[PDB]
Number of protein chains: 2
Amino acid sequence: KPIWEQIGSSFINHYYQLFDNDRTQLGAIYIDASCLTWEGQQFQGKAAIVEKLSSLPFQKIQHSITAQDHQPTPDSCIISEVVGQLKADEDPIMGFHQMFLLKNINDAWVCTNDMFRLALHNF
Amino acid sequence: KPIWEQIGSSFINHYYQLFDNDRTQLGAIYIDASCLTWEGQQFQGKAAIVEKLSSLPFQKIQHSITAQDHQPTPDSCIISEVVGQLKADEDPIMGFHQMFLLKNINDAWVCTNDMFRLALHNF
């Protein structure tokens, strides 16, 4: 795998790792200019984004990835796509799709753009 | 609508008009560094993208957008997300998801990163 795939796959892994153990720690991977579109709702900046994710009414959450793709961009960013399922407490299993735009700032890969959508009908 | 939504939306609309009515003209929206991932397979560079699009086995296709989201990025690009359905010739209706990274180059909006995937779930 090319370097953008190694970085992206690793960022994806670390992201869900954090999200699934303590989403209040996701601030380390967003910056003030970060944009998040979560089920059509928009949020900008590390504070507002973490607040939104933290507000999700779940105690236990687990992401399982069924597919991911990564590409390099001309401004040296990495764009990543992920599809999978999520198990939050006793809720029925739900499919999700997520997109990330990554940029290296201050020698750290951060997410500048995040778009998340859930499957309307699940098995 | 914010400017990034107006531009992303018109680009999306244009891309599908081209795809559904004259796909041989799709190369015009890409540049040499553009990258495409088609149903999980990678085509890096305009030449490979163009050849792959030219190879599509369908004679006629129709796309219908059901949802879209757009965001501005720090380097002034626009990241777009499209959810919809598509029907090719006699194949059954299928769900799809597509992501586009847009950048104004030589003062024209072009797509630098394109990720297309068929979808079994309705996002």
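Chain B is numbered as in Swiss-Prot, which gives 4-126 for the residues shown.
Quick check of the header: X-ray crystallography, 2.0 Å.
Backbone N, Cα and C atoms are what each Cβ position is placed from, and that goes for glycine too.
Under mutagenesis, Swiss-Prot gives B:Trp7 to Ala with this note: No effect on interaction with GDP-bound RAN. Decreased interaction with nucleoporins. Decreased localization to the nuclear pore complex. Decreased GDP-bound RAN and other proteins nuclear import. Under the DSSP three-state reduction, B:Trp7 (mutagenesis position) is assigned to helix. Over all protein chains present, the Cβ of B:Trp7 (mutagenesis position) has 19 other Cβ atoms lying within 10 Å.
Around B:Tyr19 (mutagenesis position), the same-chain residues at least 6 positions away in sequence with a Cβ under 8 Å from its Cβ are B:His66, B:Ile68. According to Swiss-Prot, the mutagenesis experiment B:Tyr19 to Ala carries the following note: Loss of interaction with GDP-bound RAN. Loss of GDP-bound RAN nuclear import.
Experimental mutagenesis is annotated in Swiss-Prot for B:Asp23 to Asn, with the remark: No effect on interaction with GDP-bound RAN. No effect on interaction with nucleoporins. No effect on proteins nuclear import. Mapped onto three states, the DSSP output places B:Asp23 (mutagenesis position) in helix.
Mutagenesis annotation in Swiss-Prot: B:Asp23 to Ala or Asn, described as No effect on interaction with GDP-bound RAN. Increases GDP-bound RAN nuclear import. Increased interaction with nucleoporins and localization to the nuclear pore complex. Inhibits the nuclear import of nuclear localization signal-containing proteins; the structure shown retains the original residue. The local packing around B:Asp23 (mutagenesis position), expressed as other Cβ atoms within 10 Å of its Cβ over all shown chains, amounts to 14.
What Swiss-Prot notes for the published mutagenesis of B:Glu42 to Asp is this: Loss of interaction with GDP-bound RAN. Loss of GDP-bound RAN nuclear import. A 10 Å cutoff on Cβ-Cβ distances gives B:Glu42 (mutagenesis position) a total of 10 other Cβ atoms nearby, all chains included. Look at B:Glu42 (mutagenesis position): DSSP puts it in coil.
Recorded in Swiss-Prot as a mutagenesis result, B:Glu42 to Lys carries the remark: Loss of interaction with GDP-bound RAN. No effect on interaction with nucleoporins. Loss of GDP-bound RAN and other proteins nuclear import.
Counting only residues at least six positions away in the same chain, the Cβ atoms of B:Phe22, B:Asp23, B:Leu89, B:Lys90, B:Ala91, B:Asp92 sit under 8 Å from the Cβ of B:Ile64 (mutagenesis position). According to its DSSP assignment, B:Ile64 (mutagenesis position) is in a strand. Quoted from Swiss-Prot, the note on the mutagenesis of B:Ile64 to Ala is: No effect on homodimerization. Decreased interaction with GDP-bound RAN. Loss of interaction with nucleoporins and localization to the nuclear pore complex.
Here Swiss-Prot describes B:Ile64 to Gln as a published mutagenesis experiment; the accompanying note says: No effect on homodimerization. Loss of interaction with GDP-bound RAN. Decreased interaction with nucleoporins and localization to the nuclear pore complex.
The note that Swiss-Prot attaches to the published mutagenesis B:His66 to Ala is: Loss of interaction with GDP-bound RAN. No effect on interaction with nucleoporins. Decreased proteins nuclear import.
In three-state terms derived from DSSP, B:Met102 (mutagenesis position) belongs to an extended strand segment. For the mutagenesis result B:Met102 to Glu, the note given in Swiss-Prot is Decreased homodimerization.
Secondary structure from DSSP puts B:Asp117 (mutagenesis position) in a beta strand. Of all the Cβ atoms in the protein chains shown, 24 others lie within 10 Å of the Cβ of B:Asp117 (mutagenesis position). For B:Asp117 to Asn, Swiss-Prot lists a mutagenesis experiment annotated as follows: Decreased interaction with GDP-bound RAN. No effect on interaction with nucleoporins. No effect on proteins nuclear import.
Cβ neighbours of B:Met118 (mutagenesis position) (same chain, under 8 Å, six or more residues apart in sequence): B:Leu39, B:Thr40, B:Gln101, B:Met102. Here Swiss-Prot describes B:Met118 to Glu as a published mutagenesis experiment; the accompanying note says: Loss of homodimerization. Decreased interaction with GDP-bound RAN. Decreased interaction with nucleoporins. Decreased localization to the nuclear pore complex.
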Among the mutagenesis positions B:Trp7, B:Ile64, B:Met102, B:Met118, say which ones reach under 8 Å of chain A by Cβ distance, listed as they appear in sequence.
-> B:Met102, B:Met118
Rounded to a whole number of Å, the separation of the Cα atoms of B:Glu42 (mutagenesis position) and B:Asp117 (mutagenesis position) comes to 11
Alpha-carbon distance [B:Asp117 (mutagenesis position); B:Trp7 (mutagenesis position)] in Å | 17
